[PDB]
Amino acid sequence: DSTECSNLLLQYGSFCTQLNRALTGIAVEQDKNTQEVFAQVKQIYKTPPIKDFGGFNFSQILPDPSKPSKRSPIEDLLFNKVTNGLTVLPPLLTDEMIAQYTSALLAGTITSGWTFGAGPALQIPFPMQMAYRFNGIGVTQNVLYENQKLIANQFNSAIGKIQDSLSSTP
Amino acid sequence: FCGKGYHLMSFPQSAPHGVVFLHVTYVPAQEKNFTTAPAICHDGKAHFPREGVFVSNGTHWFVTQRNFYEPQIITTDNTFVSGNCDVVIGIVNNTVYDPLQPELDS
Amino acid sequence: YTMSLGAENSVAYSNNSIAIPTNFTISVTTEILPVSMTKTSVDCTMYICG
Ligand SMILES: *[C@@H]1O[C@H](CO)[C@@H](O[C@@H]2O[C@H](CO)[C@@H](O)[C@H](O)[C@H]2NC(C)=O)[C@H](O)[C@H]1NC(C)=O
Ligand SMILES: *[C@@H]1O[C@H](CO)[C@@H](O[C@@H]2O[C@H](CO)[C@@H](O)[C@H](O)[C@H]2NC(C)=O)[C@H](O)[C@H]1NC(C)=O
Ligand SMILES: *[C@@H]1O[C@H](CO)[C@@H](O[C@@H]2O[C@H](CO)[C@@H](O)[C@H](O)[C@H]2NC(C)=O)[C@H](O)[C@H]1NC(C)=O
Ligand SMILES: *[C@@H]1O[C@H](CO)[C@@H](O[C@@H]2O[C@H](CO)[C@@H](O)[C@H](O)[C@H]2NC(C)=O)[C@H](O)[C@H]1NC(C)=O
Ligand SMILES: *[C@@H]1O[C@H](CO)[C@@H](O[C@@H]2O[C@H](CO)[C@@H](O)[C@H](O)[C@H]2NC(C)=O)[C@H](O)[C@H]1NC(C)=O
Ligand SMILES: *[C@@H]1O[C@H](CO)[C@@H](O)[C@H](O)[C@H]1NC(C)=O
């Protein structure tokens, strides 16, 4: 609040304008980064009420209805595990909207595969989508269909191990 | 990476201190519902599509390519056999045509 | 206002239904990427001292 200090500071020119402009550029760049990462779909996809995906369980990654924040258990664990003229500007996208974007991406990739990323979301059964992914890596569809229960059990076990590993590693 | 949609090609254009890429992509449109099955049960054998997918318009079963609707008769030339019908969940019963059958029939 | 992320689109998922495209659109999109800047040189002695 010193007037004499500001009068002497004016002798140095537009240094303050340069610093404010650089900080403003960084601040808008962070919002641009968040838009580029999370806002890649213009449709908010939602999962069907019946979670019949041929044995595949997505409860640990889909949003929890019981939580007011509408986050997944994994996302909730992630949020729990992260702890003089200065101002902190809030991010343009809040945490619930970022969670909504991730939920839309999850719903699109579960119900439609990769179709929603290239155009209109085309529905496909999830085992058939997994079979398409199997064909992408050079494994025949029959292998997926014959061992579908085993593949679903392995996927659920791996997702649970991911949650346990995140909860058990500082 | 090269535009929204399935990338077909791209064209470069010079710009002042920059480049403009015109990405030509293929976008699916006018989609239609069909009833689908993982495999076709015929003669106690399970048939799977070689490159396409089994679709049904309500009464008849066909095999088509995944990115464009082009229904074709389910034959032995576009399907492959792996195992019986007891293992695959959701297998449906439909006939599988044999192109060689009229040749020895005549 | 509170911004809207996108229009809601509930995909009609079921265990035995697929959506197959019957047509296509050849879509051309633009992507602008900067390549170079203006090449500026400053004579340090002449700038500071003339
Ligand atoms: C999907 O997985 C979730 C969690 O892995 C299962 O929910 C569990 O259900 C059992 C039995 O009802 C409960 O004892 C557990 O406490 C539940 N866990 C959680 C985290 O809620 C769920 O049953 C699985 N299957 C389906 C169809 O959702
Ligand atoms: C599903 O498609 C098949 C073949 O495109 C349809 O079968 C044809 O139906 C027309 C109209 O009755 C007949 O004139 C043709 O002779 C049929 N072709 C064959 C090979 O049978 C079938 O009707 C379609 N089903 C529905 C519900 O649209
Ligand atoms: C598809 O065809 C198979 C074989 O023809 C059917 O399986 C038969 O089902 C009847 C009804 O219970 C049994 O009596 C036979 O013994 C079964 N045969 C075999 C080889 O398993 C099957 O039910 C048919 N499915 C549909 C939907 O028509
Ligand atoms: C495929 O069938 C589903 C279910 O019959 C259609 O989904 C419905 O479409 C109507 C049309 O506007 C909506 O009002 C309903 O809310 C939709 N239901 C669900 C659960 O999404 C779907 O539109 C059909 N797709 C095509 C291409 O015909
Ligand atoms: C696929 O969509 C194209 C549009 O790109 C359709 O082409 C149009 O067809 C109508 C009627 O024949 C014409 O009046 C339009 O001028 C055509 N548009 C263009 C850009 O040529 C095409 O007919 C559609 N095909 C199917 C099978 O639905
Ligand atoms: C789809 O689920 C229904 C029960 O909702 C079941 O009767 C039917 O057999 C299932 N179809 C496939 C292909 O899994």
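We're sticking with Swiss-Prot numbering for chain C, so the shown stretch reads 695-744, in order.
This deposition comes from electron microscopy, 2.7 Å.
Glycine is treated like the rest: Cβ placed from N, Cα and C.
According to its DSSP assignment, C:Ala701 (variant position) is in a strand. Counting every protein chain shown, the Cβ of C:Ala701 (variant position) has 8 other Cβ atoms within 10 Å. What Swiss-Prot notes for the natural variant C:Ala701 to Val is this: In strain: Beta/B.1.351, Iota/B.1.526.
According to Swiss-Prot, the natural variant C:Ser704 to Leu carries the annotation: In strain: Omicron/BA.2.12.1. All chains included, 15 other C-beta atoms sit within 10 angstroms of the C-beta of C:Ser704 (variant position).
A 10 Å cutoff on Cβ-Cβ distances gives C:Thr716 (variant position) a total of 13 other Cβ atoms nearby, all chains included. DSSP assigns C:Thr716 (variant position) to a strand segment in the three-state reduction. Here Swiss-Prot describes C:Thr716 to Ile as a natural variant; the accompanying note says: In strain: Alpha/B.1.1.7.
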Filtered variant positions - C:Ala701, C:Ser704, C:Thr716 - keeping only those with Cβ under 8 Å from chain B: C:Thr716
C-alpha spacing of C:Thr716 (variant position) relative to C:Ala701 (variant position), in angstrom: 24
Integer Å distance between the CA atoms belonging to C:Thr716 (variant position) and C:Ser704 (variant position): 21
